[PDB]
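Colleague: First the structure, which I've put down as structure tokens, then a few questions once you've had a look.
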Amino acid sequence: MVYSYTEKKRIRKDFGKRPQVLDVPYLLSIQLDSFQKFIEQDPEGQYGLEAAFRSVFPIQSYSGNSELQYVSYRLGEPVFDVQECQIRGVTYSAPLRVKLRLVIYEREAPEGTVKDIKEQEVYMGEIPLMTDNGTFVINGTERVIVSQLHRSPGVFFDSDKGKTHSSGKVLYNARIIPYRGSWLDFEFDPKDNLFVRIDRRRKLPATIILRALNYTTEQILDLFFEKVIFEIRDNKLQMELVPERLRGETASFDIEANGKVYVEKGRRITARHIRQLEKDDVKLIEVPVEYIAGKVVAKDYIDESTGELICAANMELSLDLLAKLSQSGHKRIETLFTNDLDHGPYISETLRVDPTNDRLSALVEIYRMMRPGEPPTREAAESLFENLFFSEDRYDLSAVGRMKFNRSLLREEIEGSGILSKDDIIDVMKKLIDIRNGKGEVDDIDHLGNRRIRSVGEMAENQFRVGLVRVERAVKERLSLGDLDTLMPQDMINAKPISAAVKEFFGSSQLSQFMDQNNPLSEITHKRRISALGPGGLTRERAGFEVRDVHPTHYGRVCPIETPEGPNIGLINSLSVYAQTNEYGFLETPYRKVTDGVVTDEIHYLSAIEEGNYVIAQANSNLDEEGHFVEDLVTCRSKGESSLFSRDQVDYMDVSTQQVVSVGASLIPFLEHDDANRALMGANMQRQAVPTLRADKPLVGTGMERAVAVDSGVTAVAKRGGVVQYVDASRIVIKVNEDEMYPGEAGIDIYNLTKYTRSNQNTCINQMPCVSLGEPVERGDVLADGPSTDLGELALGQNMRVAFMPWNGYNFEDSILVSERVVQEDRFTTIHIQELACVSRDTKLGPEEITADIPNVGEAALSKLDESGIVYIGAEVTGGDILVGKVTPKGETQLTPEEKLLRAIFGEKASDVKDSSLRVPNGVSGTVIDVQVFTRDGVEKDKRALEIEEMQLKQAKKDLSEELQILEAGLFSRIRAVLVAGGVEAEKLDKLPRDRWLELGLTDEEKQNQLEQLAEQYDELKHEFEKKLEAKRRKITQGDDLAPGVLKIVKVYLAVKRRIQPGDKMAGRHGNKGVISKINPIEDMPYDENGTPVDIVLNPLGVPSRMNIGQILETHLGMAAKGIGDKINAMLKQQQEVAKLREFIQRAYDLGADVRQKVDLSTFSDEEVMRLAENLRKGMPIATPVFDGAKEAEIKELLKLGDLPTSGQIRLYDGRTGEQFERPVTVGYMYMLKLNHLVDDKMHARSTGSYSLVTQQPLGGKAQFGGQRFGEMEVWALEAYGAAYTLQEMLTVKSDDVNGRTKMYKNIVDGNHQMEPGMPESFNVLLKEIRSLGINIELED
Amino acid sequence: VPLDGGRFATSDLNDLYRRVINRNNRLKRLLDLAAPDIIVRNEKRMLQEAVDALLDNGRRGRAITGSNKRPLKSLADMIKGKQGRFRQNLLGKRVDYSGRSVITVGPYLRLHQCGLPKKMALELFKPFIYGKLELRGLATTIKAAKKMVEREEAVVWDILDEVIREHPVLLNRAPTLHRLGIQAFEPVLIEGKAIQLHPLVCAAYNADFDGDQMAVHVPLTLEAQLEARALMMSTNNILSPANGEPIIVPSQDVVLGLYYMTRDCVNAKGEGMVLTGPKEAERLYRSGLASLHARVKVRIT
Amino acid sequence: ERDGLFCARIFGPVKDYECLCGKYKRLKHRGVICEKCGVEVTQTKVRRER
Amino acid sequence: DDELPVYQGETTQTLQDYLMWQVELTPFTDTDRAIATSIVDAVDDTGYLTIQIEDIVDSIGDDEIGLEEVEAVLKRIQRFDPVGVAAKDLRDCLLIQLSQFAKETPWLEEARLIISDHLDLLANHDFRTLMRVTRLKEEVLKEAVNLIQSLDXXXXXXXXXXXXXXXXXXXXXXXXXXXXXXXXXXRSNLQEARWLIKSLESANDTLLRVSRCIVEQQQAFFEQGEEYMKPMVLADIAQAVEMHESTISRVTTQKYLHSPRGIXXXXXXXXXXXXXXXXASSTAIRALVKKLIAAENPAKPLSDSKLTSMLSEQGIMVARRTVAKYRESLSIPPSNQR
């Protein structure tokens, strides 16, 4: 495929057998597409700002006849760039402006409108935009906003699993969940009665909520039950037959159907006697009277003459009633069915418990029920009733709620209003009873069908709607008798609630957090994370153990391996590779479509509900050129299960094997051989690695590294490419091809790389150019590498020659011994940049000034400062050297001889000023890499504040001058081209610049055309470019927006290189971790017969118990990987011909079964091959994808080509004794990391420090110098030893005994070592705090 | 609870006192006014609510505030953090002359000892050092001493050794489950930032070396030092005071080495030699033989 | 503020043996009380007892 | 409560705390520790001042205990960490700070003892006649004086005042057309308490309106561009909104207005009416009085009567006493040099 360019600098070798279909996606995409849909104009109105405008507008005021409306929004352009904005510490956002039409109408005049007026735009707030990479810069910090996965709106059902009543039942409760509004949850009693809860309220009867619907009891029972019939005329007593309505009963008498007995008394009820009466046509028949005594009347029945009193409803009929209804002359009687097998007599007992079935009594009952105390006002009832659900905006379940509400009840229409209705709640009660009847099951809450993701679009839209309603309840007051000032869309709108709400969200919020900036892969995995926590749900500690577990629908949606191992476990998950999300917020995952038994290359994204209906094959399975499965029985998934099916049954297939695994784990070689928990650690550990000075490409890897690097957006990637004009460390320009260009802009593309820059985790970000010079580049090729990147691959650690074997106990337990070589060669050396800021501000006593000079301070200390008082760039600073000095004046020192004497002798030395300065924190170190110094407008800063002014100005002028040199070169090419036609002076034209003063008039055509175009374009480009330089110049000389109580601002950056020591906390991809126990000299290590010592020695005994065998296979293939590079090393070092080198690399790439990577040489020729070979001199980078990876067999094969022993073990020699170890040993390259845990950050130690005002105990932690909690278990252990003195000095003397700490330390200094214990403060306190209740507690002698 | 810019803000417990005082003054004002029983009645109600809210913010509902709310805290809640006296007192003082670092292995360094990082003592032992300095006469005054250990040159490291000698330290780890979880040792100064812990005790501590961290504490006095020697030193207790059976038991590569040393093997040169003493060291170190084998007949006392 | 939470008089002084009202400033007296206020000197650890 | 970082405290150390710590650790007797504790409280955040000695001696209530006992002890206390501590008068401060020069300082020991011990009162102005007193000449004396000027004063190294006590402003005055325009920057029971909040939330919106209002009237009362501020009375602000004087002065006393010059909020409403037909109250009188006294006295005129005549020439009706008294105050050398 000829690849592209940088890829041809090093090609990894692929061992993956299965071909790929769907390319891995954008990864980040889930952030962008969210917020890209939140900022859009939409005609339909939903999806982003439009929805919050339409959520309110238009506003009606109060019977005003005048209103207000709005039209779109639009935007502004952001004032600062992302880098500027990040430096200055300003939040990165943009103006939101909206045109609101105002309509003013006359009173008492219907439909008449007197006038209308609208402001061009009103400016409301600034919405923060999003960078290209997925972060919102906010007060010069990145901050990723985390996606959340919440219980979806719609109708839900629950069995309770009968773990309450201790008898056991099935208690079926249904909750309705809106998008915003109240919750309705119907439940069952132990006695089997439905109850209504509203917002977790004590249970109410069932038929009150239904009684609010203007339904009489007749309509209640007739609507919620069967009709059937019963008829008795002159004691004929013929009832309608319902054989299909009953599956059983006990017959008390012989049932005769049309002069023939169908079923005798006690005869079989089985389907024989049923179908026997079915096939035969039978009308209404007579039954025994005693059977009716159990039936209950349905409709209200009254005599024709008198309609008084008895038998309204829900009354078991009596023998007294038969005479009355029979004498009344009613032929037909409609009664309830109620035969109990599936069916049940519910909702009738609810009527029995219901105190009154009247509407008004129910509304008053609920109205008085909501708030505990309430008068029966009757208005609360009408208000809350319509309000709590049927209001336009009060309760809204929205589109997910409505859709899933439709599919939950099996409605055909998927569209509807966002508010409930009578038939809605009635149908919910119908389905609820239906679940009790045995027909229908429950829903799994864990199912991903029932769990939806919200991303930053949807959440920002929420808070923006909130913020907008809080404005509208105010703006409603302008037309409220606020009368008329006209000019409405200017003073009426207050932007403060909108802005404070939006920047309140992004600022502070559980789901906006500081981004993990160590690693690219940390960045990535932060920005695709799905949290269950937050605003929308899962308070944790109370969540329970079931949302922790992997459910079978997480199949290629979340990940089963990447999860925090800490006490939020299964809570915070990570998107799987190829996962995406719907318009409805549900996780869907791709599959190849299989028609007949051939696999079509069309892919379909299936949602978790859609997925279970079908059959889906296995990621890794066989296949043919034709596309038929090799094996006739293929392992597949159906529904919650897996098993073998026939060839013709399965319609889908998994695309790639990467589907189950997340990107984090998609990086780990040999992940099969690893146990899942141990895999689970190592996936987490590659995040907390730390990029080192030189980035080594991993020598064995999955193939995934190109994506992550270039997606993470830490690399500099070339747009619209072409040949490289200019190169350098900080800057890289590309002269683009003539093909891709916008006409009239012309020009080239420039890239300014970012040099050393703190990250949120105080680590370096550094870009270093990959490309050379005079080299062609296409779009997508990487120009620079960010930190922990090599030529577009993700390189988080280093490769190390590992030997497995115990070595003198130094590698014991999980520790780890390393050759001094490693420390000399500086792999694992990592930079750290730390920020410190000084700010100079106005006090009550007057302004504060920075430096030159200070009271009571030596010249010694001041030697590293400048004329202006900031430290010279370049200084080495340690300990409490003064980084910026500053003076704070005190009050009014006047007179008396001593004051006048000190002012006379020393010149007062600026007198009242104090020593307040920016001294370095004690125990910190490092050179000063950069100083910023933001100032105030009109302070007249002068001094050295201007050096950054001139510096940035020269950089800007130099960057703009390039386009003027190239465009002026083009104009000079046109002028030089036109002068050739006539009046050509040749060299004389070149030696005479500035048009040769137009070179007279030449021809009239060249006069007007050449002088007009040349002078016009020349003066327009000169004046326009100078105008850009004047605008930028005005942007440079100014001062920032700033607090009223701050005058000028200075910040200093420091850098330290930190060198590995025996506190390293090194790890590997395979869940391997340790410390560095010791650094050995080089001669003390084990070495092979050629004298090459292993770098780093690790303890075999790790490996069986933990069952992570990725480690071992990694080593072996690593071994074999170096081997090839050793062949080539040795080959190029002997000055071999290009042809033979080509032959051995070609012969290397093509080894293995299958392996799908067809690269071959002869396509690229002469150099290009020498290039790569020199690029792979240090090892050949073999790449084994996740579950299609390299087999042992292929590893031994690869390894025999390197003249290495097939077993991967080798004889090694002791380094001290020179003696061979008995038994061979595995040696191999394994690829290590250094984790962000360093002991420099850990070792604390205090003796005596500052205490706490109350309780008078030492302070909490390091940095503040804690002392070290000695907690209750630790006391228990001493008591258990019976050592009561040690315990007694802990408790007292060395924590809260104040007099006794002093006496203690004074005796120690004197050599007494005696205690003199007293009474600890904190007891005294307690006695006061109990005296603060009316209890005395006193100590009695 | 003083603020960032000045202008102190009121604490949580103060609000309750302010409130009670407001209702007390208002009930007193309306009480001395001779007004109707309704409004002073509602003031009696309001003040019982107020005092009952200052003694416990529970008892009934809501309590809190419009501050972001939360129950606030009261004098009941004020009882020692966990509403036990856990915190602050009761086994739980936070503490002095202490520090903490990462653990590495100790693979020389006998049982009763403990690699203590050089830099880290020098702090822990400060008072002790100044004493010695004033004895030798290197500092006449406390400020002098202080300054020389601040400058940390020369004599001071020499005196540190003299200070540490035989002074038992005690290490402690993490969940302390049983009494073994804290033990006492003779330190040996070692340049480094980490603490070296002898292998054999890793059992007790339940510690591997994957980034576990230990606290260290300094007994002062005499009594305490002796209680450390004659109770918590790791050489007193080798047996687990539950089951009674030894802890200290060798694990992990010690086992693998003994098990390798003592085996039988078939052949493996120098088989069936007869030697006495043995010592037999001669012969393994010299080649001459293979320790796995030979099924050598040797004479033994 | 006088007769308030926090107040001098009851609850003691603010600076150690220096007291409000600017009189009998230090150590001239083990106890004493000003004429402006009831300030009783003696140390200021008494904010932890009174 | 606990388990959180409540603002329990820091327990920082001042100078007296540290000195007392230093006394704890030194070989004082039972009595001498009482004298030491007696002196360290007498010390100030400024160092040097140990106030009156004979009150230190007499404060102990006789019974023996001479002056010499407090004197020796006093010296030893004067010797603790910040070098020169306490003592008195700065002279003995520089003698104690000069006590340790290591004695290996060339020319400095002797000369420094002569200059610092005695005659240092005349070293204020310059050398001059002192050069003839000690017989020294050229740079021999100038280098010693370089050392004396290199000493610093007392303590104020312990300090423990990291708190700058910032202003935080209150209301911002955005400068308009050579003036200022205000903007003002920067279950059922508790439900009834919720209602009070509604009133507090309604008053919170008007809180900025009071600052912008009183600020606008304050800008209209005094000209910004003019020297100092135009004289105004609280009766003007009390005339505008009809509020009581003490209330307005209390709002301006608590809150502090930030303008482009001055942080200075309650001083913009306090002025005198001068009680004269020919005429910025005391602000420009004392301010411009010290400004006119700034450039004057070519050598040593030290004449406040001439300044009073210059003030009378401006039409302010100077009393030659009041004007001179207010002008000569606040560190003003006027009339002192005569």
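From the backbone N, Cα and C atoms, a Cβ is placed for every residue, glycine too.
So Swiss-Prot lists the following for this protein:
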type	residues	note
MUTAGEN	A:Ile561 to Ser	Resistant to antibiotics salinamide A and B
MUTAGEN	A:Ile569 to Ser	Resistant to antibiotics salinamide A and B
MUTAGEN	A:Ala665 to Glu	Resistant to antibiotics salinamide A and B
MUTAGEN	A:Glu813 to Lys	Disrupts the enzyme's active center
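Quick one: where do these features end up spatially?
Modeller: Within 10 Å of the Cβ of A:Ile561 (mutagenesis position) there are 23 other Cβ atoms, across all protein chains.
Just so you know, the Cβ of A:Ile569 (mutagenesis position) picks up 12 other Cβ atoms within 10 Å once every protein chain is counted.
In the three-state DSSP scheme, A:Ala665 (mutagenesis position) is classed as helix. For A:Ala665 (mutagenesis position), the same-chain residues 6+ apart in sequence whose C-beta sits under 8 angstroms from its C-beta are A:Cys559, A:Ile561, A:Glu562, A:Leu671, A:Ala679, A:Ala683, A:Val1186.
A coil conformation is recorded for A:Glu813 (mutagenesis position) in the three-state DSSP classification, outside any helix or strand. Counting only same-chain residues six or more apart in sequence, the Cβ atoms lying under 8 angstroms from the Cβ of A:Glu813 (mutagenesis position) belong to A:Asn1099.
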Colleague: Among the mutagenesis positions A:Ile561, A:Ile569, A:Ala665, say which ones reach under 8 Å of chain B by Cβ distance, listed as they appear in sequence.
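Modeller: Going by the Cβ criterion (under 8 Å to chain B), the mutagenesis positions yield none at all.
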